[PDB]
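J.: Before we start, here is the structure in question, set down as structure tokens.
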Amino acid sequence: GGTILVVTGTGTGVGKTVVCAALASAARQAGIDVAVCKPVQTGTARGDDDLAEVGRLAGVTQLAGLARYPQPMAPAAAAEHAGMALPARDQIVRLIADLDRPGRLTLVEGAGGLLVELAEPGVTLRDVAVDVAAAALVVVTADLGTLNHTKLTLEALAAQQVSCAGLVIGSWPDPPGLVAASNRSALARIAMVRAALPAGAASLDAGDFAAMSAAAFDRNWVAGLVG
Amino acid sequence: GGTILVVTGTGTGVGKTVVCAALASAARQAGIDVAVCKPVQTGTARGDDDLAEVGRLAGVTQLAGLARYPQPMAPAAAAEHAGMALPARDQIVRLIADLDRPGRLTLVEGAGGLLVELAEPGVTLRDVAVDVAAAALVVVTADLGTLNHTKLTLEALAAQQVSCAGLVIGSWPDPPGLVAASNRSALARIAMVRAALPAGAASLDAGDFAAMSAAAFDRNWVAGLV
Ligand SMILES: O=C(O)Cc1ccc(C(=O)[C@@H]2CCC[C@H]2C(C(=O)O)C(=O)O)cc1
Ligand SMILES: O=C(O)Cc1ccc(C(=O)[C@@H]2CCC[C@H]2C(C(=O)O)C(=O)O)cc1
């Protein structure tokens, strides 16, 4: 197969979706075939659709989903409120494996944070990464409190020997304050920061978003993701 | 000795200080001698002295601390901005051990979340809990995202065999709402929910805060702490 990369975050609303679109756009511009997967999507009644947003920002047409739940809550609670059930652990893995192909970068965007239950009992994106032997890209913020959450997430990855592909700051302000600048330097000592997307990147058009994506990441790292 | 409880949280601004005061007030009314220790404190330029708030809200007099930084940043960052290093690991452990005495409940409030550096090099409240053989009370919120942060914190505690004394919701909204009501049920499935302090409890006068605290916690669990 190719390269599978789960994209998680320190929590919800930290920029998982825009980072998936940014990395997808950068990989596409490098000639890499890209598929984006969102196996569990909640909040569809509120209009949330991360796959649709990734295709809007990065032009990705190879988009794969599985479970969709109306309420903007945890998958376990959103499924319970709709009378539905969570998908099986093997259903999520099968969805990802069918996308895997040589020369392709497959991004698997989680729901919420790393330890969110995606399947019963207590199956998380961390367990999924072990099943498909994928490294983990962790989206973080630059705000107060990000250092604790980033350390907690990377320690959880190491507990199951899930490699950390690095960090991405979901929103980087201009200009940065004392806290944001201090956080970015401290985050760089925790792990390698692959990119810091400028604030409001999700509001850019396709042209501006592609230029931002190509400049946000190191092309040597993006090209090295897929052989 | 007595009972040492470190009081951490899933992050910053989750209610660690008001929970320390609430548990201190409930334990005092149960006849338990209470000491509160905030070894490292930041953001004092804004005027936040967490020990002073604990003394005003719960009436605790044994209030111990080692360092106060004015900048509202992480202890390591605020220390670097002021050009002054953090306390030593032995300073924090020995201060807490000297506070501990039979019949006393000693609460150790951390700065920020569990894995925040409180002493060089990279010493956290989790390391301190191991040295003083203390269990951990985890302050959580009721908002969206608390489930992942709580699970991450509890896993970090278990990774160092630090026992979890339960959870406390730092601010219970009114009206709760769908997410908050669902989170409270899910949090109880993860760990024991010792209390959920009502929103705005940090602004109560000393008398009103004492009445809230006595009703927020189970009187039998508080009495069994020492
Ligand atoms: O996780 C991170 O990014 C690192 C980090 C570490 C510590 C804090 C704090 O300590 C806050 C800062 C301002 C006041 C402090 C607050 C209080 O004293 O009321 C608390 O204890 O949480 C915030 C962030
Ligand atoms: O940790 C917790 O308390 C549990 C938890 C679990 C999942 C979510 C989500 O999935 C959010 C809900 C609404 C939109 C979702 C968002 C997106 O779809 O873009 C995301 O994935 O973060 C939020 C909280």
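Our numbering is plain: 1 for the first residue shown, then up by one each step along the chain.
Method of determination (from the header): X-ray crystallography, 2.0 Å.
The backbone N, Cα and C atoms fix where each Cβ goes, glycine too.
Annotations per Swiss-Prot:
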ACT_SITE  B:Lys38  active site
BINDING   B:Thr17, B:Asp50, B:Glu109  Mg(2+) binding site
BINDING   B:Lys38, B:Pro39, B:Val40, B:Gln41, B:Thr42, B:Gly145, B:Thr146, B:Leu147, B:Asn148  substrate binding site
BINDING   B:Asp50  ATP binding site
MUTAGEN   B:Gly170 to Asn (Swiss-Prot position 169)  Decreases affinity for NaHCO(3) 3-fold, for CTP 1.8-fold and for GTP 3.8-fold
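Have a look at these and tell me how they're positioned relative to everything else.
T.: Other Cβ atoms within 10 Å of the Cβ of B:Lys38 (active site), summed over all protein chains shown, number 26.
Spatially close to B:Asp50 (Mg(2+) binding site) yet at least six residues away along the chain are B:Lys16, B:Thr17, B:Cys20, B:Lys38, B:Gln41, B:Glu109, judged by Cβ distances under 8 angstroms.
Other Cβ atoms within 10 Å of the Cβ of B:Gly170 (mutagenesis position), summed over all protein chains shown, number 26.
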J.: If you measure Cβ to Cβ, which of the recorded positions B:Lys38, B:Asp50, B:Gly170 are under 8 Å from chain A?
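T.: Cβ contacts with chain A under 8 Å: none.
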J.: What three-state class does DSSP give B:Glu109 (Mg(2+) binding site)?
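T.: In three-state terms, B:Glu109 (Mg(2+) binding site) counts as strand.
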J.: Indicate whether B:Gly170 (mutagenesis position) is helix, strand or coil by DSSP.
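T.: It is in a strand.
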J.: Can you list which of these binding-site residues (B:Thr17, B:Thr42, B:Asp50, B:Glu109, B:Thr146, B:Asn148) have a Cβ closer than 6 Å to ligand 2?
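T.: By the Cβ criterion, which requires under 6 Å to ligand 2, the hits are B:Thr146, B:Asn148.
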J.: Near ligand 1, which of the recorded positions B:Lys38, B:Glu109, B:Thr146 are found, taking a Cβ distance under 6 A to any of its atoms?
T.: none
J.: Restricting to the record's substrate-binding residues (B:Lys38, B:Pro39, B:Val40, B:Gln41, B:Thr42, B:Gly145, B:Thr146, B:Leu147, B:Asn148), give me the longest CA-CA distance in Å as a whole number.
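T.: The widest Cα-Cα gap among those binding residues is 28 Å.
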J.: With the cut-off set at 10 Å between Cβ atoms, which of these binding-site residues ends up with the most neighbours? Options: B:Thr42, B:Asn148.
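T.: By the 10 Å Cβ neighbour count, B:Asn148 comes out on top.
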